[PDB]
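J.: Just passing along the structure, written as structure tokens.
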Amino acid sequence: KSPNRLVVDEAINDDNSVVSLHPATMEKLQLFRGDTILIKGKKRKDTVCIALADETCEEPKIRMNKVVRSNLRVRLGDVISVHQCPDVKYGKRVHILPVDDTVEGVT
Amino acid sequence: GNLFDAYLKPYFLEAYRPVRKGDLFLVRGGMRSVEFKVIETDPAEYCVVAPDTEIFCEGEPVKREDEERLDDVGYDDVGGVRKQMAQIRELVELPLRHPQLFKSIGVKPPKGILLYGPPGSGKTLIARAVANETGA
Ligand SMILES: Nc1ncnc2c1ncn2[C@@H]1O[C@H](COP(=O)(O)OP(=O)(O)NP(=O)(O)O)[C@@H](O)[C@H]1O
Ligand SMILES: [Mg+2]
């Protein structure tokens, strides 16, 4: 039992960076709205996402889209840990590539 | 018999028609269609037939040599269906002729087509025409 352990659920917004948390839980954890946080799930995967306020959600739950859940290897009903990380730094360079199966054809 | 005056002379007498070596042209008459292959032309492979031009058709029949039957069913052998045939063409010709583009786009076109109508209205004819026109 910890204040940062929350049960994942379906989200409203489909963006891959927005994560909505109940304002009560954010105030409990002292989290600034629109700031960066880190989420850890199963195995050893973790992600960095920007949090936002959503009174619709419940305190013991957090809402994420399928992209973030896939990155975390967590299905619905699992529990994830959230940690404040406002010290995130802007990146000078990012090397990104597509996937073969999804990009088949179009070039 | 005298195929020349029967078929070719009416076909060339009026209009000055272009001709190219190796090409087959279709002449309709006598309840049948006859395909004539241009064995040779002068002064070059491309020529224009004129009234004074000589026509030689005393040779033996020539083999088809992998040529397609010009009497095969096509869109010109189907009548009374222009809207339906247009729909069928728009559904079929685009993917079959250009499957690479469709598989690259990612959109899934329909595959199930059902031609329903009274007997004698086509259906079998339309499918053969589409197949022959698309080569599928
Ligand atoms: N719309 C049409 N235009 C031109 N010729 C046609 C047309 N409909 C029928 N015919 C001719 O009539 C023949 C017989 O009709 P066809 O379309 O082959 O039968 P069907 O519709 O397949 N019969 P069924 O499958 O028992 O309902 C054709 O092969 C053509 O020679
Ligand atoms: Mg039939």
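Heads up, chain B uses Swiss-Prot numbers, so what you see runs 132-267.
Cβ coordinates come from backbone N, Cα and C, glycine included.
Pasting the feature list from Swiss-Prot:
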type	residues	note
MUTAGEN	B:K254 to A	Decreases ATPase activity
J.: Just to be sure I understand the packing, how many Cβ atoms besides its own are within 10 Å of the Cβ of B:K254 (mutagenesis position)?
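T.: Result for B:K254 (mutagenesis position): 14 neighbouring Cβ atoms inside 10 Å.
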J.: Helix, strand or coil by DSSP: which one applies to B:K254 (mutagenesis position)?
T.: coil
